[PDB]
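Q: Sharing a structure with you now.
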Protein chains: 4
Amino acid sequence: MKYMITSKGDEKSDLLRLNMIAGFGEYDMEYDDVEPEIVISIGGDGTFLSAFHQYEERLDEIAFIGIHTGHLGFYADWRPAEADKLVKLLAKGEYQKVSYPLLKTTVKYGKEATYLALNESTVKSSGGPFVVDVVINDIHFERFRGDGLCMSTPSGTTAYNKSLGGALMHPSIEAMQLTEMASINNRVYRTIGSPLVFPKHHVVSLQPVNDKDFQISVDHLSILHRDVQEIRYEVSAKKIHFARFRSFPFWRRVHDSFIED
Amino acid sequence: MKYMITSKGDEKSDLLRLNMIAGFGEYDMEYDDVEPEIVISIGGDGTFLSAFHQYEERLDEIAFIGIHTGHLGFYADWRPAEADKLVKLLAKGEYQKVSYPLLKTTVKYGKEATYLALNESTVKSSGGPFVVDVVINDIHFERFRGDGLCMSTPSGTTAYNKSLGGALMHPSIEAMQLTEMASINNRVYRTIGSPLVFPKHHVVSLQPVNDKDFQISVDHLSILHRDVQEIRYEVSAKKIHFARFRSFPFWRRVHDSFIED
Amino acid sequence: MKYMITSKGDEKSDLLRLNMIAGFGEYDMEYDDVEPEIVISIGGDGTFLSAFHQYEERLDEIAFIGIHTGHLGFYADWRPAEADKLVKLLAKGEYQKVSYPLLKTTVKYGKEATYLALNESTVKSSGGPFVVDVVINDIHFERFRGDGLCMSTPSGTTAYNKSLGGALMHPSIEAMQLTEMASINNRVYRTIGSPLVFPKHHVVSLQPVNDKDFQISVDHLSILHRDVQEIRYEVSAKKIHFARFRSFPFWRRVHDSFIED
Amino acid sequence: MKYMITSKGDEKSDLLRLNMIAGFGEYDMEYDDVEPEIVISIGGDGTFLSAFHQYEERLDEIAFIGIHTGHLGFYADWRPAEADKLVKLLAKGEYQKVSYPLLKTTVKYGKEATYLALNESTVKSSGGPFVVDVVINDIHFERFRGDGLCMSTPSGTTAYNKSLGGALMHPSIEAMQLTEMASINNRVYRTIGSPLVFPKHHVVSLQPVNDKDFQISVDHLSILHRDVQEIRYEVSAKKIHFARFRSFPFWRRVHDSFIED
Ligand SMILES: C#CCCCn1c(C)nc2c(N)ncnc21
Ligand SMILES: C#CCCCn1c(C)nc2c(N)ncnc21
Ligand SMILES: C#CCCCn1c(C)nc2c(N)ncnc21
Ligand SMILES: C#CCCCn1c(C)nc2c(N)ncnc21
């Protein structure tokens, strides 16, 4: 089928990419970076994120693969020594696929932009103090005052969400998790503190109180949005599809990354 | 139908119980504390827990109701001023039901005991240091050294789980959450730190390394178990059924309990 | 003696300022905002901070006073209803003074700037990832990777330091406290996690590893510094002097601000 | 002078103890475990704690030494390969001493017991819920509801205090640090959350509200106290004296124990 390979760009990932292309040349495989069915990422999880956002409009037609040339990644979870075995099994097909949930972010102005996040989406203020009203399913839940907020996907829980005290969730759970950054809590100002885990169809809305400019990030992309009336979080109806070439359990990936080896 | 009412025992809950019984006497309702179909709890969440464990073997045949005579509870979430309205709508029937997931705990010795938890189940040592090997789906994940561990249901996340830094999960998510109590982390000893959220069919196993006696709690009940080979956590196949007499969203219950009013 | 009064600027603080000036006109008191011996702040703690930094070069010759027209402040800890009593006792003199420690921040480039902080000084990256080597008394302690770091004074511990999990320290302790913002900790990257409390004469040095541009804050002032070789923290030899007109213990100020009333 | 050596009891520490005794036999040194001036601990920090509590009534007349036969300890911070060099320099004398602060715990009943802690002192309930009123310098600060409380010395901050989120304090600071264990915080119940650092002469008092039986620990010793009216914490007037045979900075000891090597 049609495939493409993206590379981190260093000497090591480029040479592995050229070898896989040559290995694919021995099969009924066509290189196409416009309408690929297999997207192979060689480098790290950041390389995988760029590959994901590069083709975030053909997600239902693409199975992703990650190869880590550095340390183990949660998306780039296959070693370079398995590149030849990957070429063989991807060419035969007959492989199984696994799907992870995604986060949908909607930004409304006074004009509405939607984004797809594989890891998380964060909101901070542009200079001044960050104060937003948190609305859960049209119910005002809290007035947050602090550095910012982070809404994470299940597979994104091991990234920025973990550094903010959030829980690690198995990516088979269709949910999103909201965590706080340095919240102010006193007699006057009150936040829940705890991370919040939301199922599908639950809508979390952030609404400004004074300043209406925010620095909004979606995975690696961070942009200053001006004159926004609402930031809207929801579990996406779209999923990212991975090609499953053997068993590498998520909890083992968590152990190998944070505990040992 | 058949019903029963449990009371916290104070003058206030007993008098409300007698008034509801008399109110039920005006309908085709029979008081039966042996095979009830409606279990009404009057008092607090602790009163509701005892009602749950009192009938934990007829869960598929019982719809529970909680009335709080003190502060708002997450299970006793109806005010005493609505007792007359509750009697009317429970007698007519035609009410909808909602179901929350439960936690199954299995204790094995050298002889195996199973327990059902509505909030959480905790493990600590009996005197000496608490060290266990944490096994996730037959994969050794970590060697935990600390005060203990807590596995919580979704509706139990607002209880002891919250005090340990765990996330608040919407009870429509079929999952369990493991949190740590005062873990030792240094160059030699390593724990994940973060709370872990597990879906259905995932089995978390605790296995002793030296001392084989542990103080195991299930909701309010705490017992010393001796000569245990394994503690086994899993999302239960059973659910607790609530009678739904109006809309009181979980996130609103969280706001009313921790934020304001 | 010579005095001056700074105001938050709202109608309420300005009118209280004019009344105290008129009240001071009934005593041997001279208004002088160039070489004052008494600096009275009317507004909030932010108003007090600006008054402090306005006269941070005559600290050994000034006794500060804070009056809060809004909620209770840790520096503006006197109510407006006591303004007349403050005028009387400040004019007589004979009042006792109390001193709080300060934080000295030194920034070195490739050209060296020193700053005095009453609350805290923070360091973050300008866009890219924030990675610094933490050096304690010329000993390399850790390579920090995360959002940033915060070094707080004792009286500053109740401000941003508290939101980052730092401890509240009694301001009679001559020390500084370093806290982390969203640190990355895995098998490869290691931070201490815990807040660190340093005595006098201890020097904490932050040294860049790649990017040499950082957003450095000192209390309310936040500036982008380019081409910095070292950020250097130390407990200042200077102290801020408060005029003590009655007993308002720090721990009571903490209780009134975070617990109740 | 007079000396004694305590051993962890394993084959390795006993043989090192016999070799140091024989090495001391080549000098004007007398073994005396009743009135020693030098107390050498061989094993771990737990071995050092027992040596400290064994002679906690001759603290002003004893210089302590710790040798770790296992991993590095914060009190047993000298390797076995330096035992011969330690014998030489302890026999000559002329060594410098360093002193660490200690924690004084007073327990009052309806009859008053005082204890000296090198690491920390903790309070928990005996079975039932743990609720105490926290009184700081005769001012009611908070009503604590949770698992328990921990008051730590500066050198004890790297032990249980660290596992509870407390800050690491340099042991030259004469202070104590109070940390919370799993506190309940909601609309009804309020705790400060943050760790609290107290200077000398500050008295922290714990007073019961209902149950008057508590499990009180002092370092390794844990005892059930019944019918207690007050638990009283204060920085001790006594200090523990270490013999200083070279420079091993506390922050380096922290790095070697938690960061690397
Ligand atoms: C650059 C950088 C730091 C984050 C790396 N990273 C990414 C891009 N995704 C993940 C993930 N799912 N889990 C852990 N780590 C991750
Ligand atoms: C007694 C006592 C303290 C816990 C009260 N409590 C119970 C029994 N369940 C819950 C719950 N689901 N959420 C919050 N709080 C709860
Ligand atoms: C604006 C704003 C938020 C911080 C207010 N604030 C200041 C300026 N100092 C302190 C302080 N020492 N303790 C608590 N809060 C403080
Ligand atoms: C047994 C056991 C666990 C604690 C060991 N330990 C002791 C006895 N003191 C300390 C200390 N000052 N810093 C770190 N760790 C310590």
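Numbering, chain C: per Swiss-Prot, residues 1-110, 114-264 in sequence.
We read in the header that X-ray crystallography, 2.0 Å was used to get this structure.
Every residue gets a Cβ built from N, Cα and C, even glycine.
Found this in Swiss-Prot, in case it helps:
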ACT_SITE  C:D45  active site, proton acceptor
BINDING   C:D45, C:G46, C:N122, C:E123, C:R148, C:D150, C:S158, C:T161, C:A162, C:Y163, C:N164, C:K165, C:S166, C:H223  NAD(+) binding site
MUTAGEN   C:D45 to N  Only minor changes in the structure and a 10-fold decrease in the kinase activity
MUTAGEN   C:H223 to E  Twice less active than the wild-type. Its activity toward DTA is increased 2-fold
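Any idea what these are sitting next to in the structure?
A: In the three-state DSSP scheme, C:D45 (mutagenesis position) falls into the helix class.
Taking Cβ-Cβ distances under 8 Å and a sequence separation of 6 or more, the neighbours of C:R148 (NAD(+) binding site) in its chain are C:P132, C:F133, C:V134, C:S186, C:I187, C:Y192, C:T194. Secondary structure from DSSP puts C:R148 (NAD(+) binding site) in a beta strand.
Within 10 Å of the C-beta atom of C:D45 (mutagenesis position) sit 21 other C-beta atoms, taking all shown protein chains into account.
The Cβ of C:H223 (mutagenesis position) has C:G46, C:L49, C:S50 as same-chain neighbours under 8 Å, each 6 or more residues away in sequence.
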Q: For the break between C:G110 and C:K114 (3 residues unmodelled), what's the Cα distance in Å?
A: 7
Q: Are there recorded positions in C:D45, C:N122, C:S158, C:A162, C:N164 whose CB lies under 8 Å from a CB of chain A, and which ones?
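A: Among the recorded positions C:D45, C:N122, C:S158, C:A162, C:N164, not one has a Cβ sitting under 8 Å from a Cβ of chain A.
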Q: To the nearest whole angstrom, what is the C-alpha distance linking C:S158 (NAD(+) binding site) and C:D45 (mutagenesis position)?
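A: With distance taken Cα to Cα, C:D45 (mutagenesis position) is 12 Å from C:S158 (NAD(+) binding site).
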Q: Go through C:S158, C:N164, C:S166, our binding-site residues, and report the one whose Cβ sees the most other Cβ atoms within 10 Å.
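A: That would be C:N164, with the most Cβ atoms nearby.
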Q: Any idea what DSSP makes of C:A162 (NAD(+) binding site), helix, strand or coil?
A: coil
Q: According to DSSP, does C:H223 (mutagenesis position) fall in a helix, a strand, or coil?
A: coil
Q: Specify the count of other C-beta atoms within 10 Å of the C-beta of C:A162 (NAD(+) binding site).
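A: Counting Cβ neighbours of C:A162 (NAD(+) binding site) within 10 Å gives 21.
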Q: If the NAD(+) binders are C:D45, C:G46, C:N122, C:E123, C:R148, C:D150, C:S158, C:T161, C:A162, C:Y163, C:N164, C:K165, C:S166, C:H223 per the record, what's the largest distance between their Cα atoms, in Å?
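A: So the maximum pairwise Cα distance among the NAD(+) binders is 32 Å.
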Q: Looking at the recorded positions C:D45, C:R148, C:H223, which have a C-beta within less than 6 Å of some atom in ligand 3?
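A: Among the recorded positions listed, those whose Cβ sits under 6 Å from ligand 3 are C:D45.
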